[PDB]
Protein chains: 4
Amino acid sequence: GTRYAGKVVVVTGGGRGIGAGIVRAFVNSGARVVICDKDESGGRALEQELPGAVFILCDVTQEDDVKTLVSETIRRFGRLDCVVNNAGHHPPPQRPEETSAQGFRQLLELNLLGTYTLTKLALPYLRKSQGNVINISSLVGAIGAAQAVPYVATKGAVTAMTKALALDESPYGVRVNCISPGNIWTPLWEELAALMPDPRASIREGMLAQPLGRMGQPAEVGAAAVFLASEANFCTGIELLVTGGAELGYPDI
Amino acid sequence: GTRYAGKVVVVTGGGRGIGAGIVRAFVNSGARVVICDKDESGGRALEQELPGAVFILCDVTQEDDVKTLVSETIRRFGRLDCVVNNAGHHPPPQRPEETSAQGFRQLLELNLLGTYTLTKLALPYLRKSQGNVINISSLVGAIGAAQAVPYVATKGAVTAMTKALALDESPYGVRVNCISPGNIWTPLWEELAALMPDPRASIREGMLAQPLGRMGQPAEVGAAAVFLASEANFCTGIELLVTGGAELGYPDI
Amino acid sequence: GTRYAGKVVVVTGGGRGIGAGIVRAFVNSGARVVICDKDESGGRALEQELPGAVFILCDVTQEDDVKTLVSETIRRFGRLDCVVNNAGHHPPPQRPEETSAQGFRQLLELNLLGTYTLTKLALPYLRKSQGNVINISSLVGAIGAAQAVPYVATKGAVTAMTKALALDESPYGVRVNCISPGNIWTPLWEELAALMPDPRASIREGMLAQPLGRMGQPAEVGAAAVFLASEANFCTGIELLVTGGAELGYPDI
Amino acid sequence: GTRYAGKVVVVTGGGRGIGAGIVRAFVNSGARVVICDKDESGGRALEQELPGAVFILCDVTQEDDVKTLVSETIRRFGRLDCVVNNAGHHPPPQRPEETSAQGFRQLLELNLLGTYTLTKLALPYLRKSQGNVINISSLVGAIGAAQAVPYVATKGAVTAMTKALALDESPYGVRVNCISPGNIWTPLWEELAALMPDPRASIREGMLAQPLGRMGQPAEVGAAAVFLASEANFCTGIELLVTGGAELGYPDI
Ligand SMILES: NC(=O)c1ccc[n+]([C@@H]2O[C@H](COP(=O)([O-])OP(=O)(O)OC[C@H]3O[C@@H](n4cnc5c(N)ncnc54)[C@H](O)[C@@H]3O)[C@@H](O)[C@H]2O)c1
Ligand SMILES: NC(=O)c1ccc[n+]([C@@H]2O[C@H](COP(=O)([O-])OP(=O)(O)OC[C@H]3O[C@@H](n4cnc5c(N)ncnc54)[C@H](O)[C@@H]3O)[C@@H](O)[C@H]2O)c1
Ligand SMILES: NC(=O)c1ccc[n+]([C@@H]2O[C@H](COP(=O)([O-])OP(=O)(O)OC[C@H]3O[C@@H](n4cnc5c(N)ncnc54)[C@H](O)[C@@H]3O)[C@@H](O)[C@H]2O)c1
Ligand SMILES: NC(=O)c1ccc[n+]([C@@H]2O[C@H](COP(=O)([O-])OP(=O)(O)OC[C@H]3O[C@@H](n4cnc5c(N)ncnc54)[C@H](O)[C@@H]3O)[C@@H](O)[C@H]2O)c1
Ligand SMILES: O=C(c1ccc(F)c(O)c1)c1cccc(-c2ccc(O)c(O)c2)n1
Ligand SMILES: O=C(c1ccc(F)c(O)c1)c1cccc(-c2ccc(O)c(O)c2)n1
Ligand SMILES: O=C(c1ccc(F)c(O)c1)c1cccc(-c2ccc(O)c(O)c2)n1
Ligand SMILES: O=C(c1ccc(F)c(O)c1)c1cccc(-c2ccc(O)c(O)c2)n1
Ligand SMILES: OC[C@H]1O[C@@H](O)[C@H](O)[C@@H](O)[C@@H]1O
Ligand SMILES: OC[C@H]1O[C@@H](O)[C@H](O)[C@@H](O)[C@@H]1O
Ligand SMILES: OC[C@H]1O[C@@H](O)[C@H](O)[C@@H](O)[C@@H]1O
Ligand SMILES: OC[C@H]1O[C@@H](O)[C@H](O)[C@@H](O)[C@@H]1O
Ligand code: NA
Ligand code: NA
Ligand code: NA
Ligand code: NA
C-alpha cells in the first residue's frame, strides 16, 4: 500500500477489462488514480467502489477531451506521475480484402494517435515529477496475427513509438515503456468470442494457446504496470511481455 | 539476366534513391518493371535509360492513382508478380513537442496507408501468379531513433503489417516480406544532411554509425529485393536487415 | 516486507555485486535466502548482516557442491520456491584470435552449465512449490559486443535455454524467466575498468552508453527479480531488459 | 553460374541434408567447394557427381582435422572466400531431467565449438580475400522448443556468437552472418521421425507447423547462403530466417 504512495496516475480506458485491473493495482499501491473512459457505466461504478480513484469522462480521440483530462487532473491533485495508455480496440476478424483504408484510419486514431495525444499533453507535467509513460501494446504487434492487418499494424506502431519517445525523453528523466499482453480474459475477449460460430470452442482455443494453459487476468497486467512505474527505474524503452508464453515455440513441396 | 525473367514488378517511389536501385536490380534480373513515382523528373529519365522499365506517374496516397497504376500494369504487361512498396519519407528531425497529430496522420498516409492500398489492389493479381510483396520498412522501426516519433511509429507499423499479411496470404501462396535498411546514401539522406548546422559532419557521423564504416547503396537494397522475390521461396513474414551492422552492440546515480 | 513472505530463495554468486543486491531485495520482500558463492568473504558478512539470509559455500561448476547446496536448503528450510542463477564471469576484453577453445569451455562451465546443473537439481522441489527459475543473462547475448566472443556466446545460450525450459516446465506450473542487464556498477565492472589504459575514461564511457546517462545498480536488478518471482504469474520464458535503454537507437564505398 | 565465380567455399557437414544443398548451390554459382564431413558415404559420391566440388574427411570436433582441412584447401585452391558452418546435430527429444551435463558438453562441442574452431583457423585467409562466414543456426535458438534444452542452448549460442564476431571482424572487411532454418526435410528429420510412435503423423505435423504448409528444402537454404556470400555486401551480424513463417502468430485461472 506504499510502493507508489503520493503519486497521481491516469489510466485511459480504465472502466473495464485490463484498464480496470490497472486502476485497481495502482490504488492498491497507494496512488491516486484518474479513470478516463468514453463510457460512463464501468468507470463511474469504479469511482464509487475505490477510495482514491475518480472518474473523468474522456474520449482519447477528441483532443479537447484529452486537454481537459490533463488540466482537471492537475487542478484536482496537483501533480501527474504516470500515464497508462490502455484505451484501444480489436475489431472483429477481417480478411485483408474485407478491410478499408477508412476503417484503418479510424483504428489508428484510437490505438495510436490517442496514445500520442495524451502523452504529448502530459509530458510537461511528467518532466516536473520525473514521471513515466506506460503504453499497452500487444504481442501480435511483434509476431503478427491472422485476420487483423489493421490491428496488428497499430500495435506495431505503438511498440516502436515507445522506443522513439524513450530516447527523446531520457535526457529529462522520463521513462517510457510498454506492456505487450497476450490473451487476457476481458469483456472485449468475451464480446469477440460471442461473434464466433462456436463461442465456447473459441474460448477453449484461446486458453490453450498459452503454454500456461489459461488466459491472463487484468490484475496480472496491472502488477506489471505498477512494477514499471514504481520499481523499474533503469528500464526505459522496453516491451514487457505478459503472454503466458504464447510466443515460445512453434513433405517439402 | 534470367533469375526473374518473364516477371512483372511494380516499384513505388522508383524515380530516385533506393527505389531506383531496386528498379535497376530487377531489370538486370530479366524482369519488366513499372516505375511508380509522384515526381516525373527521375522516373521519366529512368524509363528512357532502361529497356524493360516504363514510368507511370502515381501518388500512392491517392487511391484512384493506385487503381490506375494496377490496371495499366495489367493492360500493358498481362500479369503482376511482385510489388515493392518503397515510396516513403523521413521528415526533418523533430522533438516530440514539435510534432503534430495532423503531421503524424499525413506521414501515416504515405509510409503506411499507401503501402496498404497498393498491396490490397495488387493482391488478386499476385494470387494468380503466386507472386509476392516486398515492403521497405526501416531499422529504426525495430530499435527506435531520436527526434522522429512519427517516422519510427510508421515503420513499426509497416514491419508488423508485413507479418500479419504474410499469415493471411500464406494459404494462397503469396509471400509477404520486408527489408529494413539502415543508413543508405540517397537524395533524401543528402537533403536532410544539408539542413544540419554542419552537413559534412552529419554525413561523417552517418558513415561511422555502421561497423562496416560506410553507408549502404541503393544497389545493395536492390539485390536483397531480387533475392526475396526470386530465390526466397520458403521465406514469408521476415524482416531482412540491410544496415551494415548498425543494430549490433552498444557512476550508478 | 510481505510480497514474498514464507518463501525460500537460492541466489548463486550472491556474495557481492548483482547477486548481493538480489539477496537484499528478496530479504526485504520477506523471503528466506540462501547465499551461494565460491568465495567466503562477501557472503559470510552478508549472512551476519541480514536476518533471514544464510551463507553456503558452493562452486556452481562442481556438481557435488550443488547437490549439497540443494539438500542443505531443504534440510534447513523445508521448501524451495525460487532459484536465481546469477553466478557468472566476464573475462577481460579478448580479440577472437586471442581466445582459446579451452578458455571457451571453462566459461561455458560457469556461465551456462552451472545454471543448468542447479536448475536441474532444484526442479523437483520447484514443482512441489509451483516455484520459478530466474536466470541472469546479459544484453550482449541479444545484440552482441566486441572483444567478447565466448562471453556473448554463453549468454546467448542462457537466454535461449530459458525459453526451452519454460516450455518444458509449463505443464507443471513452474515459470522460467531471465533478466538481461546492461552496464551495472559492480566489483566486476570496477575490476575490468582497472585493467584499461585509462580506467576513469572507461567508466565514463560506460556511464554514457545508456540514454539514462548512468549505470544501473544491483538493487534495480534485484527489484526486477522480486517482480518475476512474486508478481509475474502470467510471465514465462521472457527476457526482462534492465539496461537503461542501451539497445535503443544507433560515403557509401 | 557466375555470381560467385573464382571463389573458394568450405561447407562443413556437406555430405547430405542442408549441407549438400548448400554445396550444390555454390557449385551452381561458379564457386569451387570443399565438402567437409565426418562420414565418407555422401560426400565422396557428391565429389564424383559435381565438377568443382571435392571431398575432405574432417570431424569438426577434432582440432587437428580442422587444421588440415584449412591447410589442404589453401594448398589445393590457393585462397579461401567463405566458410559455411553447417555441421551439427539434433538429439532425440529429451525431457530436461533426462538430459546430462556430459551430453550437453558433447553437443556444445559439435554445434558450437566446431563452428568456433573452423572460423578461427579460417579467419586469416578470409581477411586476405575479404571473405565471409555463414553459420547455420536454428529458429528454435530464438523462440525455444520443447524436449530440447541442450540443442536450443547451442543454437542460441551460435546466433549470439555470430553477432559478436561480426563486430570484431568488421574493421577487416569480413562479414559474419547466420541462417536460422525451421523445418527442413533432410535425413536428420527423417531419422528423428522414425523414432516416433507414429512417424507419418510426426511428419504431417511438421509440414503443417509452417503457414506455407510444407517443410523447406536444402536448396532453399543453399540459395540463402549464396545470397549472403555473393550479394549481401552491407549485411553483417544478421540472422536470416528460412522457416516458412513458423515464428509468425500463435478461463483465466
Ligand atoms: N484482452 C486482450 O487479450 C488484449 C491483448 C493484448 C492487448 N490488449 C489491449 O489492451 C487494451 C485494453 O483491452 P481490453 O481487452 O481490456 O478491452 P475492453 O474493450 O474490455 O476495454 C477497453 C476500455 O477502453 C475504453 N475505450 C475504448 N475506446 C475509448 C476511447 N476512445 N476513449 C476512452 N476510452 C476508450 C472502453 O470503453 C473500455 O472501457 C487495448 O489497448 C487492447 O488492444 C488486449
Ligand atoms: N535512405 C535511408 O537511409 C533509408 C533508411 C531506411 C529506410 N528508408 C526508406 O526507404 C524508402 C526510400 O527512401 P530513399 O532514401 O530512397 O528516399 P528518396 O526521398 O531519395 O526517394 C523517395 C522516392 O519516393 C517518391 N515518393 C515520395 N512520396 C511519394 C508518393 N506519395 N507517391 C509516389 N512516390 C512517392 C519520391 O518522389 C522519390 O522519388 C523510404 O520508404 C524510406 O523510409 C530509407
Ligand atoms: N555487471 C554488469 O554490468 C553485468 C551486465 C550484464 C550481466 N551481468 C551478469 O550478472 C551476473 C553477476 O555479475 P556481477 O557484475 O555482479 O559480477 P561480480 O563478479 O561482481 O560478482 C559475481 C559473484 O559470483 C561469484 N561466483 C563466481 N564464480 C562462481 C562459481 N563458480 N560458483 C559460485 N559463485 C561464483 C563471485 O565470487 C561473486 O561473488 C553475471 O552472470 C554477469 O554475467 C553483469
Ligand atoms: N533439418 C532441419 O529441420 C534443421 C532446422 C534448423 C537447423 N538445422 C541445422 O542445419 C544443420 C544441418 O542439419 P541437417 O538436417 O542437414 O542434418 P543431417 O544430419 O541430415 O546432416 C548433417 C551432416 O553433418 C555431418 N556431420 C555431423 N557431425 C559432424 C562432425 N563432427 N564433423 C563433420 N561433419 C559432421 C553429418 O555426417 C551429415 O552429413 C545442423 O546444424 C542443424 O542443426 C536443421
Ligand atoms: O482481443 C483479442 C486479442 C487477443 C490477443 C491479443 F494479443 C490482442 O492484442 C487482442 C481477441 C479476443 C478474442 C479473439 C481474438 C481473435 C480471434 C481470431 C482472430 O483471427 C484474431 O485475429 C483475433 N482476439
Ligand atoms: O532518412 C534517414 C534515415 C536514416 C536511417 C534510417 F534507418 C531511416 O529509416 C531513415 C536520415 C538521413 C539523414 C539523417 C537522418 C537523421 C538524423 C538525425 C535524427 O535525429 C534522425 O532521427 C534522423 N536520417
Ligand atoms: O562486465 C561487463 C559487462 C558489461 C555489460 C554487459 F551487458 C555484460 O554482460 C557485462 C563489463 C564491465 C566493464 C567493461 C566491459 C567491457 C569493456 C570493453 C569490451 O570490449 C567488452 O566486451 C566489455 N564489460
Ligand atoms: O531436426 C529437427 C529440427 C527441426 C526444427 C528446427 F528448427 C531444428 O533446428 C531442428 C527435428 C526433426 C524432427 C523432429 C524434431 C522435433 C520433434 C519433437 C521435439 O520435441 C523436438 O524438440 C524436435 N526436430
Ligand atoms: O468478461 C470477462 C472478464 O473481464 C474482466 O475484466 C473481469 O475482471 C472479469 O470479472 C470478467 O469475467
Ligand atoms: O544523392 C546521394 C546518392 O543517391 C543515390 O540514390 C544515387 O545512386 C547516387 O548517385 C547519389 O550520390
Ligand atoms: O564496486 C562497485 C559497486 O559494487 C556494488 O555491488 C556495490 O553495491 C557498490 O557499493 C560498489 O560501489
Ligand atoms: O531424406 C529426406 C530428404 O533429404 C534431403 O537432404 C534430400 O535432398 C532429399 O532427397 C530427401 O528426400
Ligand atoms: Na473514489
Ligand atoms: Na524503358
Ligand atoms: Na543471517
Ligand atoms: Na568433383
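Chain D residue numbers are taken from Swiss-Prot; in order, the displayed residues are 4-253, 266-268.
So how was this one determined? The header says X-ray crystallography, 1.6 Å.
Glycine is no exception: its Cβ is also placed from the backbone N, Cα and C atoms.
The annotation NAD(+) binding site is assigned in Swiss-Prot to D:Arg19, D:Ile21, D:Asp40, D:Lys41, D:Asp62, D:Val63, D:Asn89, D:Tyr154, D:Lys158, D:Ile187, D:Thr189, D:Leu191. Looking at Swiss-Prot, the entry for mutagenesis of D:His93 to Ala says: Increases kcat for androst-5-en-3beta,17beta-diol and 17beta-estradioll. Taken from Swiss-Prot, the feature active site, proton acceptor applies to D:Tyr154. Looking at Swiss-Prot, you'll find the mutagenesis D:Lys158 to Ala noted as follows: Lacks of activity of testosterone 17-beta-dehydrogenase (NADP+) and estradiol 17-beta-dehydrogenase [NAD(P)+] activities. Quoted from Swiss-Prot, the note on the mutagenesis of D:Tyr253 to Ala is: Lacks of activity of testosterone 17-beta-dehydrogenase (NADP+) and estradiol 17-beta-dehydrogenase [NAD(P)+] activities.
Take the Cα of D:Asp40 (NAD(+) binding site) and measure to each of the recorded positions D:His93, D:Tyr154, D:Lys158, D:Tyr253: the nearest one is D:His93. Our reading of the NAD(+) binding annotation (D:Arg19, D:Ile21, D:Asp40, D:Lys41, D:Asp62, D:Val63, D:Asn89, D:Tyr154, D:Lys158, D:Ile187, D:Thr189, D:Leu191) yields a largest Cα to Cα distance of 23 angstrom. The distance from the Cα of D:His93 (mutagenesis position) to the Cα of D:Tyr154 (active site, proton acceptor) comes to 6 Å. The closest partner of D:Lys158 (mutagenesis position) among the recorded positions, by CA position, is D:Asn89; the full candidate set was D:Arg19, D:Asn89, D:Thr189, D:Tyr253. Residue density at D:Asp40 (NAD(+) binding site): 26 other Cβ atoms are found within 10 A of its Cβ, drawing on all protein chains shown. Across the unmodelled segment of 12 residues, the C-alpha atoms of D:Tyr253 and D:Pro266 are separated by 17 Å. Applying an under-8 Å Cβ distance to chain A, the recorded positions D:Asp40, D:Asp62, D:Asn89, D:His93, D:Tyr253 reduce to D:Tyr253. Counted within 10 Å of its Cβ, the other Cβ atoms near D:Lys158 (mutagenesis position) come to 30, all protein chains included. The number of other CB atoms found within 10 A of the CB of D:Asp62 (NAD(+) binding site), across every protein chain shown, is 18.
Around the Cβ of D:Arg19 (NAD(+) binding site), the same chain contributes D:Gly45, D:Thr189, D:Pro190, each under 8 angstroms and 6 or more positions distant in sequence.
Around the Cβ of D:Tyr253 (mutagenesis position), 18 further Cβ atoms fall within 10 Å across all displayed protein chains.
The Cβ of D:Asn89 (NAD(+) binding site) has D:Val14, D:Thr15, D:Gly16, D:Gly17, D:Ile21, D:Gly22, D:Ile25, D:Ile139 as same-chain neighbours under 8 Å, each 6 or more residues away in sequence. D:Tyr253 (mutagenesis position) sits 23 Å from D:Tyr154 (active site, proton acceptor), taking the C-alpha atoms as the reference points. In three-state terms derived from DSSP, D:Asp40 (NAD(+) binding site) belongs to an extended strand segment.
Cβ contacts within 10 Å of the residue listed as 'active site, proton acceptor', excluding its own Cβ and spanning all protein chains shown: 25.
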